[PDB]
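> My structure is below; once you've seen it, I'll send some questions.
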Amino acid sequence: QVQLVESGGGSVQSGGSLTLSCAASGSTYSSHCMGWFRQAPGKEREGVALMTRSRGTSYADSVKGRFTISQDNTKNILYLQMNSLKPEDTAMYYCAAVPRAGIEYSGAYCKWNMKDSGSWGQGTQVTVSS
Amino acid sequence: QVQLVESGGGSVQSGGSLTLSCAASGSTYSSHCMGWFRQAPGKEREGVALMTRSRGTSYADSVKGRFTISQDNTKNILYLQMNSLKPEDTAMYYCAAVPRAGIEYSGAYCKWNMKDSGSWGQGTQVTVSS
Amino acid sequence: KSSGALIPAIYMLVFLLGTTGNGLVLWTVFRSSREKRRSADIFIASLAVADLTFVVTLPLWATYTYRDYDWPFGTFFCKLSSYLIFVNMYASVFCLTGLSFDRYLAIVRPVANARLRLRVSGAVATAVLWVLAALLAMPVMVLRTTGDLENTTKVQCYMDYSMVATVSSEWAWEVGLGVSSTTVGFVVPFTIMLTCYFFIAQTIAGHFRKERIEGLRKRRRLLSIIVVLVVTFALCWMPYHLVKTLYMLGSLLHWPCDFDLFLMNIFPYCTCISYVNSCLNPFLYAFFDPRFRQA
Amino acid sequence: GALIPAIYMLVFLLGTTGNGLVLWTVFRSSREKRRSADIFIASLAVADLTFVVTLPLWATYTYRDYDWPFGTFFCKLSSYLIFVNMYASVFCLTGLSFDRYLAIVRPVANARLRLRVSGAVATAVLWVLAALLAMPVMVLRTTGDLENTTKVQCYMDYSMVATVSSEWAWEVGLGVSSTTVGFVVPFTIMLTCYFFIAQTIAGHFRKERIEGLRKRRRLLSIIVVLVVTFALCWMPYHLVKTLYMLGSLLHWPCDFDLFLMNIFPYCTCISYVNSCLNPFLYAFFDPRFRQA
Ligand SMILES: CC(C)CCC[C@@H](C)[C@H]1CC[C@H]2[C@@H]3CC=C4C[C@@H](O)CC[C@]4(C)[C@H]3CC[C@]12C
Ligand SMILES: CC(C)CCC[C@@H](C)[C@H]1CC[C@H]2[C@@H]3CC=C4C[C@@H](O)CC[C@]4(C)[C@H]3CC[C@]12C
C-alpha cells in the first residue's frame, strides 16, 4: 500500500560512505517495517539490512561492511549508512516495507517471511569501483 | 566395532563402471546398517549411498542415479556399483557403518546423524578422467 | 530490557501456583454435596477449569519466552495454546458476568431472581458460555501459525491473515479481531457488570435502610469474593486491553515512536499480569470465601 | 500407508470415550459399593486415557512418514506415557489377579492382607514403580533427522549413558528389562495366581455348578479376559522385539529380520488398540459398566 522512493547509490569508488535514504508515505513505525535488500544475480533478493523487533537492525553477515540502519519517524525515511563500499556492494539496492504485525498476537514482529508480498521500490544500481 | 575393510577402490575415466565392495566383519544387517560416503578433497566428507530403513536405499541427489548399492547379508559385503562415473565424482570414497537402533524405539533406523561416531574404513581415490 | 529470566520464572511460578490452587478449588467445589452446591458454584468451577487449561500450557509459553521467543512445539500446539489463552479470557469474563448477573438477580430483584432461575438453568448458561468462548476464540486457532519471522532461526507463534485477507486487508482483519476481542472480553461484559453492580449498589443502600442482617451478611461474603474477583480481573487484564487498544489507535492518532516503543516493550509485562490472574484467583478464594478456607 | 494413522485415530476416539465412561462409572458409585478392584480398574482407565491423549500425536507421526513436528519434550513425554501405560496396566492386572487369588484360595488371608496393605498404598507404589521404570525412556528419548531426511524421528539416544560400543548393550538391557518387568515377571505372577485359582476353583468345578461360571463372569472372568486381551495385544510386541534382540546372537537370516522390522508397526498398533478394547470388554461382560 505504501509508496517507497529510494535514493543514492550509483558508481562510487570503494571505501566511500554512501548513504541510502529510503523514503516512505503512509508507512509508520507502528504499521510497517523498513528494510533493505539487494537483488542477487539470480534475482534472489538477498537481504542486506533489515529492521527487527527482537534484535534491531539485523545486518547480513556477508553484507556486513559498515551498514547502518536509522529510522526517522518524523520524515519517514529509513537510512542505510552502507559505509566502506565493498565489491559485494555492487548491486541494485531496494528497500521494502513488510507490514509490521500486531502487538496482541505476534508481539509487534516485522514479518520478514512475507517479503514476497511486501511493497518494494525501484532501487539504484550501486557500482562499487576501486 | 566393525572392521570395515573396504576394497575395490580404483581409478577410471569418464563413464567408468567401477564397482566398490565394502567388506565388513561383525556388522550384521540387524545390528549395523552400513552405507557409503564420499569425501571431496579440501572439504568435509559427503554422502553418496547411505543405506537407510525408511527410504530403503538413499542417494545424493547431486549424483543420484549414477550408482547402485546392494547389501548381501551372507558374506557381509556391500556393493557400490559406481557406474557412469563423472569428473564431478572425482573424490575419496569411505564406507561406514552407523549403529542401527532397535525396533522398539527408532523402528530399526540407521542413525546417520551419528556418522561422526561410527566405524570407518580407508577407501581408494577414484580419479575419473574427463 | 528483557529482564533476563524474569518472565519465564514468573510464568513457571504462576504455572505451579495456578495448577495447585485451581486443582484445590475444583476439589472444593466438587467434593461438596449437590444440594449445598449453589448456582454460583458452577461458575466458580468453570473459571477454575479455564485457569487450569491455561496454566497447563503456561510451561510452553515459559519455554517460548525463555528461548528469546522460540517455539519448539509445532503449529498445532501454538494454535492450541493461543486458543486456550483466548478461551480462558472469554470464559473467565463470561463467568464473572454470570456471577455478577446472578447477584444482580439475587439482591436487586429476588423474586425475579427465582423466576429467572426457574426459567433458565445454570447448566444451559454454562454450556452457552463455553460454546460462545470456543466460537469467539476459534479465529485465533484457525489463523495462528508458527514461522521464523525476522529470519532469526527462531519459530514465533504468530497469527496469519493470508488465509482470509490480503496484505492490504491484513491490517483490517487484525484491527477487527483486536477490537472484537477487546469488546466481548472487557467492554460489553464489563458494561453488563457495571450496570448490574450499580443497581446492586442502589439496592445495597436500600438494605442499609431495610432488609435483614443475616441475609445481608451472607450476601456480603458472596458479593465480596465475587467483586474482589472482578476487580482482580479488571486490574490484571486492563493493562493488556488498554495497551493493545492504544497500539491499534496509534495508526489513527500518529503517536510518537517513543510511545509506540513503550507500549511494545511494556506489553509482555501486561501479559504477565493477565497470566498471573489465573493463579491469583485461588489465593483470593482462600482469603475471602470461607468455603474454600474451610476446605 | 494411511491404515495405521486411521486406526490410531479411531483408537484415540474410542479409547477416550470408553475410558471416560469407565472412570465416570467407577467414580460415581458410593465408596461402600466400590470394591477393592475398582481402584485397579480406574488406574487402568487412567493409564489408557493418558496414552490415548498422546495417540493423535503418534497418528500424525506415522501419517507424515515418521516425522515428529512436536519437539523433544513431547517425544519424551509421549514415549514416557506409552511405557507408563504398559507398566501401569500390567501391574494393575497383576494386582487384580493377586486380589482374586487372595479372595479365592485363602479368603481369610485375603482379608488379612487387605487389612495389612491398603489399596491406596498399593496403587501409589504401582505408579511410582511405573514412573521410575519408564524414567530411562524420558531421559534418553530425543528427536533427530535420522537417515538425513526431512523427517524427524523420535528415537532414544544412548550417548548420555553409554558410548557407541556400549549403546548396543544399553539398548539390549533396556529392552530385556522392559520385557522382564512388563510381560515376563508380571505374567509369571499372574499365571502362578491363576493356577492356584484354577486348582481351588476346579475343586468345585469337578461337579456341574455352572452358576459358578456366571459368578466368575461377574468379576473373575472379566479380569481374566482383560489379562488375556493384554497378553494377545502385547505378545506380538514383546515377541517380535525379543526375537530381534536375539537375532544378533542367533544370526537370523535377512528375510526374518526384515519381516520382524516390517511387522513391528502392526504389533505396536495392536498394543495401542488394547487401550480402546478394554472398555468394550467392560461393557460386554461386567454389567456394572453396562448398567451405567
Ligand atoms: C504440527 C501438525 C503437523 C500437527 C497436526 C495435528 C492434528 C492433525 C491433530 C492433533 C490433535 C487432533 C485433534 C484431537 C482431538 C480432536 C477432538 C475431536 O472432537 C475432533 C478431532 C480433533 C479436533 C483432532 C483433530 C486432528 C488433530 C488436530
Ligand atoms: C523442546 C524443549 C525446549 C521444551 C522444554 C520444556 C520444559 C523446559 C518444560 C515444559 C513442561 C515442564 C514441566 C511441566 C510440569 C512439571 C511437573 C512439576 O511437578 C515439576 C516440573 C515439571 C516437570 C516441568 C519442568 C519443565 C518442563 C519439562
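Numbers in chain C track Swiss-Prot; the residues on display, in order, are 25-319.
Determination method: electron microscopy, 3.0 Å.
Even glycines carry a Cβ here, placed using N, Cα and C.
Quick paste from Swiss-Prot:
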type: MUTAGEN; residues: C:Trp85 to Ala; note: Loss of APELA signaling. Loss of APLN/apelin-13 signaling
type: MUTAGEN; residues: C:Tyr88 to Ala; note: Decreased APELA potency. No change in APLN/apelin-13 potency
type: MUTAGEN; residues: C:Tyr93 to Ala; note: Decreased APELA potency. No change in APLN/apelin-13 potency
type: MUTAGEN; residues: C:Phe100 to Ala; note: No change in protein expression level. Decreased protein expression level; when associated with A-97, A-98, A-99 and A-101
type: MUTAGEN; residues: C:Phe101 to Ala; note: Decreased homdimerization, no change in APELA potency, increased G protein and beta-arrestin signaling pathways. Decreased protein expression level; when associated with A-97, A-98, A-99 and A-100
type: MUTAGEN; residues: C:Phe110 to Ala; note: No change in APELA potency. No change in APLN/apelin-13 potency. Decreased G(i) signaling and no change in beta-arresting signaling after APLN/apelin-13 induction
type: MUTAGEN; residues: C:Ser116 to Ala; note: Small decrease in G(i) signaling after APLN/apelin-13 induction. Decreased beta-arresting signaling after APLN/apelin-13 induction
type: MUTAGEN; residues: C:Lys268 to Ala; note: Strong decrease in beta-arresting signaling after APLN/apelin-13 induction. No change in G(i) signaling after APLN/apelin-13 induction
type: MUTAGEN; residues: C:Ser302 to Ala; note: No change in G(i) signaling after APLN/apelin-13 induction. Decreased beta-arresting signaling after APLN/apelin-13 induction
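Tell me about the setting of these features in this model.
According to DSSP, C:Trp85 (mutagenesis position) is assigned to a helical segment. Sequence-distant contacts (6 or more apart, same chain, Cβ under 8 Å) of C:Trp85 (mutagenesis position) comprise C:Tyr35, C:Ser105, C:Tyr299.
For C:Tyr88 (mutagenesis position), the count of additional Cβ atoms within 10 Å of its Cβ stands at 24 [all protein chains shown].
Packing around C:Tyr93 (mutagenesis position) is summarised by its Cβ count: 22 other Cβ atoms lie within 10 angstroms of its Cβ, all protein chains included.
C:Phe100 (mutagenesis position) falls within a helix when secondary structure is assigned with DSSP.
Mapped onto three states, the DSSP output places C:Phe110 (mutagenesis position) in helix.
Under the DSSP three-state reduction, C:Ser116 (mutagenesis position) is assigned to helix.
Its own atom aside, the Cβ of C:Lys268 (mutagenesis position) has 22 Cβ atoms within 10 angstroms in the protein chains shown.
C:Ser302 (mutagenesis position) falls within a helix when secondary structure is assigned with DSSP. C:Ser302 (mutagenesis position) has a Cβ environment of 27 other Cβ atoms inside 10 Å.
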> Taking the Cβ of C:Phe110 (mutagenesis position) as the reference point, list residues of the same chain whose Cβ is under 8 angstroms away and which are at least six residues distant in sequence.
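Non-local contacts for C:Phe110 (mutagenesis position): C:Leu160, C:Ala161, C:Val164, C:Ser205.
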> May I ask you to pick out the mutagenesis positions among C:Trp85, C:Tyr93, C:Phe110, C:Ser116, C:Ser302 with a CB closer than 8 angstroms to chain D's CB atoms, ordered by sequence, or 'none' if no residue qualifies?
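Correct list: none.
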> Measuring Cα to Cα, how many angstrom lie between C:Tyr88 (mutagenesis position) and C:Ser116 (mutagenesis position)?
24
> Tell me, in order along the sequence, which mutagenesis positions from C:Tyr93, C:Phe100, C:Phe101, C:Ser116, C:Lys268 have their CA within 10 Å of C:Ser302 (mutagenesis position).
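Near C:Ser302 (mutagenesis position) by Cα: C:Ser116.
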> For each of the mutagenesis positions (C:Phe100, C:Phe101), count the other CB atoms lying within 10 A of its CB, then report the residue with the highest count.
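For the mutagenesis positions C:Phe100, C:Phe101, the Cβ with the most other Cβ atoms within 10 Å is C:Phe101.
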> Ten-angstrom check, please: count other Cβ atoms within 10 Å of the Cβ of C:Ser116 (mutagenesis position), all chains counted.
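Around the Cβ of C:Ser116 (mutagenesis position), 25 other Cβ atoms lie within 10 Å.
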> Which ones, out of the mutagenesis positions C:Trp85, C:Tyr88, C:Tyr93, lie near enough to chain A that their C-beta is under 8 angstroms from one of its C-beta atoms?
C:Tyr93
> Which ones, of the mutagenesis positions C:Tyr93, C:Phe100, C:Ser116, have a Cα no more than 10 Å from the Cα of C:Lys268 (mutagenesis position)?
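Close mutagenesis positions: none.
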> Just give me the nearest neighbour of C:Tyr93 (mutagenesis position) among the mutagenesis positions C:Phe100, C:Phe101, C:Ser116, Cα to Cα.
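Going through C:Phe100, C:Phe101, C:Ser116 one by one, the Cα closest to that of C:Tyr93 (mutagenesis position) is C:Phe101.
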